[PDB]
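As structure tokens, the structure follows; a few thoughts come after it.
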Amino acid sequence: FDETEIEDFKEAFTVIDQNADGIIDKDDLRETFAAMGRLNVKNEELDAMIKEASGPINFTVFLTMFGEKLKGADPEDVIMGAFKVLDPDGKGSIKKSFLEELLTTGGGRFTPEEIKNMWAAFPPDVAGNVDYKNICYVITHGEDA
Amino acid sequence: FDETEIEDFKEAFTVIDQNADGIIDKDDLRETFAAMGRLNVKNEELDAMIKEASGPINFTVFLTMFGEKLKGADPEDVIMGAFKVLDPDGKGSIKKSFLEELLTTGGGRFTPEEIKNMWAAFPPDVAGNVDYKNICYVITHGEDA
Amino acid sequence: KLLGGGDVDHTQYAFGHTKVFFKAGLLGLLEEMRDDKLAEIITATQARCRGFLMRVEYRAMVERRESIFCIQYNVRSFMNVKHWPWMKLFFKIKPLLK
Amino acid sequence: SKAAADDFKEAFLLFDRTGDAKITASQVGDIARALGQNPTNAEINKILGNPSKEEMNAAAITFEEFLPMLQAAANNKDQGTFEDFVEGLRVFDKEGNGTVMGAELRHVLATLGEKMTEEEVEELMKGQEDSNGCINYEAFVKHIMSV
Amino acid sequence: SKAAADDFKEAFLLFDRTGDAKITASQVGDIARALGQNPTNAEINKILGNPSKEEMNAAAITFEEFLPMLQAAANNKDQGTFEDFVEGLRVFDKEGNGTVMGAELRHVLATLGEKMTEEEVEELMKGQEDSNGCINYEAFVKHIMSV
């Protein structure tokens, strides 16, 4: 965890903790979702978020919960560092079959089935290994941009 | 030491001395590191910083310790002064082989092996002697920007 | 340029303005001996290369060691997270920030 | 002999991916090179077949066969003379300066004799050949013999 | 003599790149020039060989040989007469004004007698020759004798 990433989680903690007392309760979760447009947010969704913690969601409980789910989270500059080492001549997005072979043949984390799941929402270019950069974006901030 | 550089070290001394009494103790070092995100900062790192001084870290002991480690520290404007004299026509980053030849053939501080270490984290452009300016940045403030 | 390759007697022939000159069956014999002599010379020079070739692969494999992991773990996160309320939230919200 | 070098057995535990203390016959070529031996691939191939050992079917190994094969390859290290390596490339390009044109060395290392992949050829020229397209083989063969 | 000039020993510590207080025989020509002596390179060469000293094989030095070689070169400073330097270049170009055409002095300084590199020739004309292509050697030889 770099310090600017921890400051981003402190700003997200303050936007969900609308009572500003330092502990995100279930009313803060529901009022942050209602301010984003969720008028139908069920109480069972709020209870499932609170069921991931053993205590009240203060800043260090929110940081330890996000730490334990993001144990391989990598910032965009280090993902582009590794992709610039995979394309060491610069500019070009690397081939689809080169990333499939190098993921498998180096590591068990790069096994195929997982490579079909990589191509599956990370579209073609991304999946193929040709573009580059959009995948670093969606690994640090999810969903389609 | 120019006076604005000494005022920058006075501001860094005040941010690490969170008790504001004028002497940075080991608790100030640990609480400044914890406020930057270091939750695992060992006591042996704090003891190795205090082992570089013969007494308590007040402002003049911190200035003399930084003076004795930065006996060739050069501000960015004087490094760009010297690089504008090496590229006297302006704008262009100077060639890789020209900086290797002129470092060696003028001085013993410009010997090759050291030139391989210059290229080694100061990347290509920087190492090569083509770009310019990013090396002045990282000599006044380290690490990748 | 072609004759560059082959474990052939580079003697037995000779070039000139319109054509190459070649021996047989003696010169033919010569070459042959020669041929064997390069397998030696060659075979040995190949090896080191081969050797050496992979020796650089290890230096790369090794470098790579971590950059993968980084990549490895890093992805996994996301696959888990991207479905988490809190994380989607941070997501829609991440922009309003400065 | 031990000089009993027990670090050859510790390096066999770094190349065996299953942890059972056996190394397949296809890895023995590259691990002899990683222990400080450069047998040519035809030599590694011959020896194998010589001993009615087929590298075409599944293989396992034991340390008790890999140790004497490394000791049979260790006598052939007297073939590694650097005079002949630099004189080979000195006969490969004209003029009195040691420079191969880029693509001459890349196509010769991939297609002449024991085929080296073009991926490995690019990894062996990376850094020693600059953008002039001229590989200085005095420093190139020096750095190739540094590993 | 000391006048014991101990700054010659302090300048030997600025030219020895290893710090062991020895200066190789190939540096002795340029360091005699940096101490205020202009022996010609053939003279530096002769003296060396004269003393069965080979500048072809590795060399080291000691201060105890470099001091008397600088004192043997110091008698030859009576050959540095500026009348003959300005009259040499005055016979090298027509008319009553001291100007050499650019390329005449550059090709003569690189190819006639003791070969000066064209890099050093450009560094000695830089500033004294303007864009008219005419080197005024009255001020040019004045500035060359200012160092």
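Going from the start of the chain as shown, residues are counted 1 onward.
Looking at the header, which is where the method is noted, we find electron microscopy.
Including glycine, each Cβ sits where the backbone N, Cα and C put it.
The Ca(2+) binding site annotation in Swiss-Prot covers A:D17, A:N19, A:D21, A:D28. Contacts of A:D21 (Ca(2+) binding site) defined by a Cβ separation under 8 A and a same-chain sequence distance of 6+ are given as none.
The note that Swiss-Prot attaches to the published mutagenesis A:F83 to L (Swiss-Prot position 103) is: Results in 50% reduction in actin filament velocity. If you draw a 10 Å sphere around the CB of A:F83 (mutagenesis position), it holds 19 other CB atoms from the protein chains shown.
Long-range neighbours of A:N19 (Ca(2+) binding site) (same chain, six or more residues apart, CB within less than 8 Å of its CB): A:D25, A:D27, A:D28.
DSSP assigns A:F83 (mutagenesis position) to a helix in the three-state reduction. For A:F83 (mutagenesis position) paired with A:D17 (Ca(2+) binding site), the C-alpha to C-alpha distance reads 37 Å. Other residues of the chain with a Cβ within 8 Å of the Cβ centroid of A:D17, A:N19, A:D21, A:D28, the Ca(2+) site, are A:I16, A:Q18, A:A20, A:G22, A:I23, A:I24, A:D25, A:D27. Within the same chain, the residues at least 6 positions away from A:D17 (Ca(2+) binding site) whose Cβ sits under 8 Å from its Cβ are A:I23, A:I24, A:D28, listed in sequence order. Other Cβ atoms within 10 Å of the Cβ of A:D28 (Ca(2+) binding site), summed over all protein chains shown, number 20.
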